[PDB]
Amino acid sequence: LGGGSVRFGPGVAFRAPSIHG
């Protein structure tokens, strides 16, 4: 519940590609 989470472990789920990403 609560959709996505701010604090998560490593995996394919990461922030959108950043300029510095």
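So for chain A, numbering is Swiss-Prot's, and the shown residues are 18-38, in order.
According to its header, the structure was obtained by solution NMR.
Each Cβ is built from the backbone N, Cα and C atoms, and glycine gets one as well.
Annotation for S35 (mutagenesis position): no same-chain Cβ neighbours under 8 Å separated by at least 6 residues are found. Classification of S35 (mutagenesis position) by DSSP places it in coil, neither helical nor stranded. According to Swiss-Prot, the mutagenesis experiment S35 to A carries the following note: Abolishes phosphorylation; induces perinuclear collapse or short cytoplasmic filaments.
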